[PDB]
Amino acid sequence: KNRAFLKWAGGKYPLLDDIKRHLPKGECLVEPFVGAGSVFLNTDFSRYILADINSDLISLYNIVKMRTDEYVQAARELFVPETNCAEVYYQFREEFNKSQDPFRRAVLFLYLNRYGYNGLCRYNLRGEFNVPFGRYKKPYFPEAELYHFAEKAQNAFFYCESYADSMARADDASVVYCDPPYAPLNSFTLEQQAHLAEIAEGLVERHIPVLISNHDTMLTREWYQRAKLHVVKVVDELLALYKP
Amino acid sequence: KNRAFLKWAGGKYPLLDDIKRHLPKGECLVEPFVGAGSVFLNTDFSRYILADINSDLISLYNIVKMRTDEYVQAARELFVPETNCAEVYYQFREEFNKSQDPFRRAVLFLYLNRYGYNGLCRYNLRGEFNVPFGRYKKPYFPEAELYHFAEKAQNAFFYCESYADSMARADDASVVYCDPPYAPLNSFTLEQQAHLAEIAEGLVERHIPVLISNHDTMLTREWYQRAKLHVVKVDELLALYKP
Amino acid sequence: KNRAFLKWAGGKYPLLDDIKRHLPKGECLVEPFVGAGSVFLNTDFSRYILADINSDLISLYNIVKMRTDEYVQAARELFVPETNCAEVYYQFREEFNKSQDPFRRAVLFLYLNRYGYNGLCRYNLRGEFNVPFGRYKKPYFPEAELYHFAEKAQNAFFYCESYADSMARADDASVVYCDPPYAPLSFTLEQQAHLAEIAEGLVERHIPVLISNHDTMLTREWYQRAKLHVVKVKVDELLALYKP
Ligand SMILES: Nc1ncnc2c1ncn2[C@@H]1O[C@H](CSCC[C@H](N)C(=O)O)[C@@H](O)[C@H]1O
Ligand SMILES: Nc1ncnc2c1ncn2[C@@H]1O[C@H](CSCC[C@H](N)C(=O)O)[C@@H](O)[C@H]1O
Ligand SMILES: Nc1ncnc2c1ncn2[C@@H]1O[C@H](CSCC[C@H](N)C(=O)O)[C@@H](O)[C@H]1O
């Protein structure tokens, strides 16, 4: 099994097997909430459409696709012992928030993800990345995974848009996997969660298959009441499959 | 220990021994929050006055008291195995929300109680019953429990009304047992939690005993400060107002 | 190892070994958030400035310091078995709340602190003390501890004032220890950050400061200019040293 090069909350690595079991075949996989890309990186679709609301993420991805070697050589130079400290971290974090260059931004982004508190990605109300230092053993520079993602990106387009736009690019030959921010037990609202299910209803009536993952709750069974439901163990994870 | 025909969040099943230990005796038991009825179903008072804000609940109870066999027969049909899928569950939920007939509504309500997610009873802002499909393997039709509930209902009056009005019907022959929605750690507010205690204080002075049951917290010991308190095993508390 | 005569939420008795290890040396110790006084009672500074927002508390401490025998004598009357019941508890609480007499108030206040639900000190919107009866076995009367407190108070001033005013009293020969009300898992987030900003001002004038709090994202954020140490035992605690 291939690992993602970012640490990402909701990273769906711990349950590929369950997803792969239930995820139908097609020519093209559309992921409206790509995040770290673990589904993408452990399937064999002919092509991929991959999207996210997070503009820094998509921009990193385009860079990794188109400037692989340039990027990896630059990003390795921050994974040295001199940098594992609060003083350097806040220095890098301020550079990132002030920089207007996409490439240097993306070099810093990977450092921020591997050196900051729990690999979180967060922003204050001014749009500034605002995760503090994570105080870590020795962070792993993920070279192998970066090369694996670049190689694999040659069959993908990445877009920065909301789930309703990227789900509209799906067609007769596509499959759609949705992994939205989890339901509760700013950000992503209950209206959108219900909207997501509705869009999925539209796609299955057009013979496009859709699979959604989420927690198992009263609200998730309400929204996905038209899918086939599968419960999965670890609270409980739900998989909702709309097969035409 | 006799069981309730309804699954009901709350439900005093594992507290029964302690409640009965402290619950004084008399002609008549008033329960302003009857819910599923476990205290009713497990005591031997000569008479009961039973009340709840929930009018689907109370209307069901009046039907089970007045038209028992008719009710059992029509409810049992909803439990054949053809009804145990999502399409049917949603169709029945919709049928229930559109119906204006109390008797049909009471039949459908038992289905939804026993087929819906965790046995919840919840309504959206438009007033529609909104609990989703529970996907249980084989729900139990509670036929013995229904007949038991109806035999006992013959000495009971049921009212759909808020706690102050049901608590006013108590007299010197009554005992009053309160099982309000739990204190925390359009729902039932803190103003209402304190109002309940204050109504109790009034009753114990007219010589009518009251037992109230709740979580054990800083706020509940404050509200119930003028009662004898018993702790029980989050902890439970029983507030007893003895004349 | 000396105990505080008051039961006090977030009392620092369990954490003393960690605090002494990290707490620098000097002539004076300023506590902006003294509460029950554990650090005061278990250190050896030549003098002390001790402050809190709670005016019942500071008033009490001036009375224990200045009228010791008379206080211990009268407080003692209240710890008999006739007083360990609800009816009397509620009667005293009302007396406390109605009283205009600092001495009598200080006397009821210890009784309330020890017969009260969890040793809490809380007030309603009307400013009345509102903790209910705590149904305890038999409460310890804190005799020896009172005397230790008064003896040790001879080298202390007490002020009822907010943390920014007490911290302004520190000088070159001072060391500051802050134990603010805890961060989340009433003292506002803006106040939390202000405290760290004042600590930065102080370190810059060559005055050490040490802060105690939960280990969380926010505390790491606020204390980002301090050498951090993580303490074990329940959610995990942080100690933030600002050294010259
Ligand atoms: N309205 C929206 N439209 C598209 N993406 C959104 C969105 N709101 C939040 N997101 C994104 O949805 C993602 C959810 S986390 C998904 C993780 C992914 N399955 C993996 O394997 O790593 C986040 O990246 C977040 O940025
Ligand atoms: N204002 C009110 N007056 C009378 N009954 C009420 C009421 N509010 C709620 N109820 C009813 O009180 C009952 C609660 S029964 C269970 C109580 C339990 N301690 C818990 O919180 O889970 C239900 O029947 C509910 O419908
Ligand atoms: N704005 C403020 N300024 C100073 N003190 C404050 C404050 N707000 C709250 N406090 C106080 O800060 C205290 C935190 S508890 C401190 C406990 C103490 N370290 C011990 O060993 O017992 C509380 O007593 C509370 O009254």
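Using the numbering of Swiss-Prot, the residues shown for chain C are 3-187, 200-247, 260-270, in order.
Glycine residues also receive a Cβ, built from the backbone N, Cα and C atoms like all the rest.
Among the features that Swiss-Prot reports, S-adenosyl-L-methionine binding site is placed at C:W10, C:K14, C:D54, C:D181, with the record citing similarity to another entry. Under its mutagenesis entries, Swiss-Prot includes C:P134 to S with the note: About 63% methylase activity, binds S-adenosyl-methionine (SAM) normally. C:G136 to A appears in Swiss-Prot as a mutagenesis experiment; the accompanying note says: About 33% methylase activity, binds SAM normally. A mutagenesis experiment is reported in Swiss-Prot for this position, C:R137 to L, and the note states: No methylase activity, binds SAM normally. Annotation of the mutagenesis experiment C:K139 to S or T in Swiss-Prot: 75% methylase activity, binds SAM normally. Here the residue is the original one, while Swiss-Prot reports the published mutagenesis C:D181 to G, N or S with the comment Protein stable, no methylase activity, no binding to S-adenosyl-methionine. Here the residue is the original one, but Swiss-Prot notes a mutagenesis experiment at this spot, C:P183 to E or G: Low amounts of protein, no methyase activity, no binding to S-adenosyl-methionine. Swiss-Prot gives this note for the published mutagenesis C:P183 to R: Protein stable, no methylase activity, no binding to S-adenosyl-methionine.
Taking the features listed in Swiss-Prot, we show where each one sits on the structure.
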| residue | record | DSSP (3 states) |
| --- | --- | --- |
| C:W10 | S-adenosyl-L-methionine binding site | coil |
| C:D54 | S-adenosyl-L-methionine binding site | strand |
| C:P134 | mutagenesis position | coil |
| C:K139 | mutagenesis position | coil |
| C:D181 | mutagenesis position | coil |
Since the deposited structure skips 12 residues after C:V247 and picks up again at C:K260, how long is the Cα gap in Å?
6
Please give the maximum pairwise Cα distance, in Å and rounded to a whole number, for the S-adenosyl-L-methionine-binding set C:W10, C:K14, C:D54, C:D181.
15
Among the recorded positions C:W10, C:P134, C:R137, C:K139, C:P183, say which ones reach under 8 Å of chain B by Cβ distance, listed as they appear in sequence.
C:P134, C:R137
CB < 6 Å to ligand 3, subset of recorded positions C:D54, C:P134, C:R137, seq order -> C:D54
Between C-alpha atoms, which of these mutagenesis positions comes nearest to C:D54 (S-adenosyl-L-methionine binding site): C:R137, C:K139, C:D181?
C:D181
Nearest to C:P134 (mutagenesis position) by Cα distance: which of the recorded positions C:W10, C:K14, C:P183 is it?
C:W10
Cα of C:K14 (S-adenosyl-L-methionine binding site) to Cα of C:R137 (mutagenesis position), in Å and rounded, measures 25
To the nearest Å, Cα C:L187 and Cα C:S200, with 12 residues unmodelled between, lie apart by 15
Please name which of the recorded positions listed here, C:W10, C:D181, C:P183, is nearest in space to C:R137 (mutagenesis position), Cα against Cα.
C:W10
Smallest Cα-Cα separation from C:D181 (mutagenesis position) among the recorded positions C:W10, C:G136, C:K139 is shown by C:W10
